[PDB]
Amino acid sequence: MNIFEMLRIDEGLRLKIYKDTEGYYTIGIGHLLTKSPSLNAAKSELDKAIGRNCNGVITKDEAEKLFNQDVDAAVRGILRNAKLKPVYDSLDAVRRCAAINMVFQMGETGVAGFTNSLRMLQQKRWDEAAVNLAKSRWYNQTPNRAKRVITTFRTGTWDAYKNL
């Protein structure tokens, strides 16, 4: 398992514009297009992202390119963030993937707000971190995914993903 396989499981793959769990226009492997209710706005963002007139549909290669860019952006967001970088640097490789997963889903600023969880992770208090992480809108709104990510933080193993 690696971060690409992990997020591919969590986000799926759809080649036509769809709505994510929050009702936002998205495409590919969880590539958010816009939070605007306008499908036309989403199609414009798509065309800009891909560099051609897509009419709301992309190829698998294009989806994978956006995914590469998005994972890269998540990692860079972590490294540039004064709250996230020290925690990330303190983690082992598997737990780093859990961090990237969270940043991919909710953004750098969102994750940086998990102050108490971040401290517990930095302190390697895994069970306590897991308990704290679950006290969140994140967990309540996407519990199956949050549970997988949290199990990854708790154990430092891929146990929550391996069968998927």
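Please read every residue number as a count from 1 along the shown chain.
So this one's X-ray crystallography, 1.5 Å, going by the header.
Note that Cβ sites are derived from N, Cα and C of the backbone, with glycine treated the same way.
Features of the protein shown, as given by Swiss-Prot:
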| type | residues | note |
| --- | --- | --- |
| MUTAGEN | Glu11 to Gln | Complete loss of activity |
| MUTAGEN | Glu11 to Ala, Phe, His, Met or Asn | Complete loss of enzymatic activity |
| ACT_SITE | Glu11 | active site, proton donor/acceptor |
| MUTAGEN | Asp20 to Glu or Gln | Loss of 99% of enzymatic activity |
| ACT_SITE | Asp20 | active site, proton donor/acceptor |
| MUTAGEN | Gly30 to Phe | Almost complete loss of enzymatic activity. The enzyme is destabilized by 1.5 kcal/mol |
| MUTAGEN | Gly30 to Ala | Almost complete loss of enzymatic activity |
| BINDING | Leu32, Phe104, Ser117, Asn132 | substrate binding site |
| MUTAGEN | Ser117 to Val | 50-fold decrease in enzymatic activity |
| MUTAGEN | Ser117 to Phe | 10-fold decrease in enzymatic activity |
| MUTAGEN | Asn132 to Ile | 5-fold decrease in enzymatic activity |
TODO: Using a 10 Å cut-off, grab the number of neighbouring Cβ atoms around the Cβ of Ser117 (mutagenesis position), all chains included.
DONE: 23
Open item on the list: Restricting to the record's substrate-binding residues (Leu32, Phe104, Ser117, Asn132), give me the longest CA-CA distance in Å as a whole number.
Closed with: 27
Task: Minimum Cα separation from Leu32 (substrate binding site), reported as the residue among mutagenesis positions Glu11, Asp20, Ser117, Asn132 that achieves it - done: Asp20
Task: Residue pair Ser117 (mutagenesis position), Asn132 (mutagenesis position) - Cα distance, angstrom, rounded - done: 6
TODO: Using all protein chains in view, find how many other C-beta atoms are within 10 Å of the C-beta of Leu32 (substrate binding site).
DONE: 18
- [ ] According to DSSP, folded down to helix, strand and coil, what is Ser117 (mutagenesis position)?
- [x] helix
Open item on the list: Taking 10 A as the limit, how many CB atoms besides its own sit near the CB of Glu11 (mutagenesis position)?
Closed with: 20
Task: Cα-Cα distance linking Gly30 (mutagenesis position) and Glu11 (mutagenesis position), given in Å to the nearest integer - done: 5
Open item on the list: Can you tell me which of the mutagenesis positions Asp20, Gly30, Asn132 is spatially closest to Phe104 (substrate binding site)? Compare CA atoms only.
Closed with: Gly30
- [ ] Could you state the whole-number distance in Å separating the C-alpha atoms of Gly30 (mutagenesis position) and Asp20 (mutagenesis position)?
- [x] 8
TODO: Would you count the other C-beta atoms found within 10 angstroms of the C-beta of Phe104 (substrate binding site) for me?
DONE: 25
- [ ] Take the C-alpha atoms of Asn132 (mutagenesis position) and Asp20 (mutagenesis position) and report the distance between them in angstrom, rounded.
- [x] 25
TODO: Output, ordered by sequence, the same-chain residues six or more apart from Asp20 (mutagenesis position) with a CB under 8 Å from its CB, or 'none'.
DONE: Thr26, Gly30, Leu32
TODO: May I ask you to report the DSSP-based helix, strand or coil state of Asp20 (mutagenesis position)?
DONE: coil
